Amino acid sequence: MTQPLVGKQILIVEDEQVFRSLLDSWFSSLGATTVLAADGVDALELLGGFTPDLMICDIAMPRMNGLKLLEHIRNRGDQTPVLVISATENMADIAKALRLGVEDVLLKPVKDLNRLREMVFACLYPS
């Protein structure tokens, strides 16, 4: 109850180490086991070998943007649930992420961490 995410595995793709560490701290304290990847190309390779319950990522990324990563795995029949957290203002990029089937696109940096909690739970346990 204090650990609602026990048994769920969350992949976090984030190039900024501080935001990587913060997300790790927050999901781990809720009981999830975390896998963190600093690089989107690394994450693409990783997903070939495992099946996380949720993947968190950004549209904006240095090597390969998130829309590229999303399309590579979706074109490949991979229906891993994805939650995007992004500071992007670009309406067409948000729309493209939604067309690729992400659960939501949330603003970065997070303002309502209790909302993020309810939204992550719903990604992992939808109706």
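Residue numbers in this text run from 1 along the chain shown.
According to its header, this structure was worked out by X-ray crystallography, 1.9 Å.
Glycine is no exception: its Cβ is also placed from the backbone N, Cα and C atoms.
Per Swiss-Prot, the features are:
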- 9-123: domain 'Response regulatory' (DOMAIN)
- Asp58 to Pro, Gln or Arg: Lack of phosphorylation. Cannot bind RpoS (MUTAGEN)
- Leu67 to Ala: Lack of phosphorylation (MUTAGEN)
- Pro109 to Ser: Resistant to IraP but not to IraD. Increases stabilization by IraM. Decreases phosphorylation (MUTAGEN)
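Around the Cβ of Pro109 (mutagenesis position), the same chain contributes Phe19, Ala87, each under 8 angstroms and 6 or more positions distant in sequence. In the domain 'Response regulatory' (9-123), the DSSP tally of helix, strand and coil residues is 50 helix, 23 strand, 42 coil. For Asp58 (mutagenesis position), the count of additional Cβ atoms within 10 Å of its Cβ stands at 21 [all protein chains shown]. Geometry remark: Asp58 (mutagenesis position) versus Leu67 (mutagenesis position), CA distance 9 Å.
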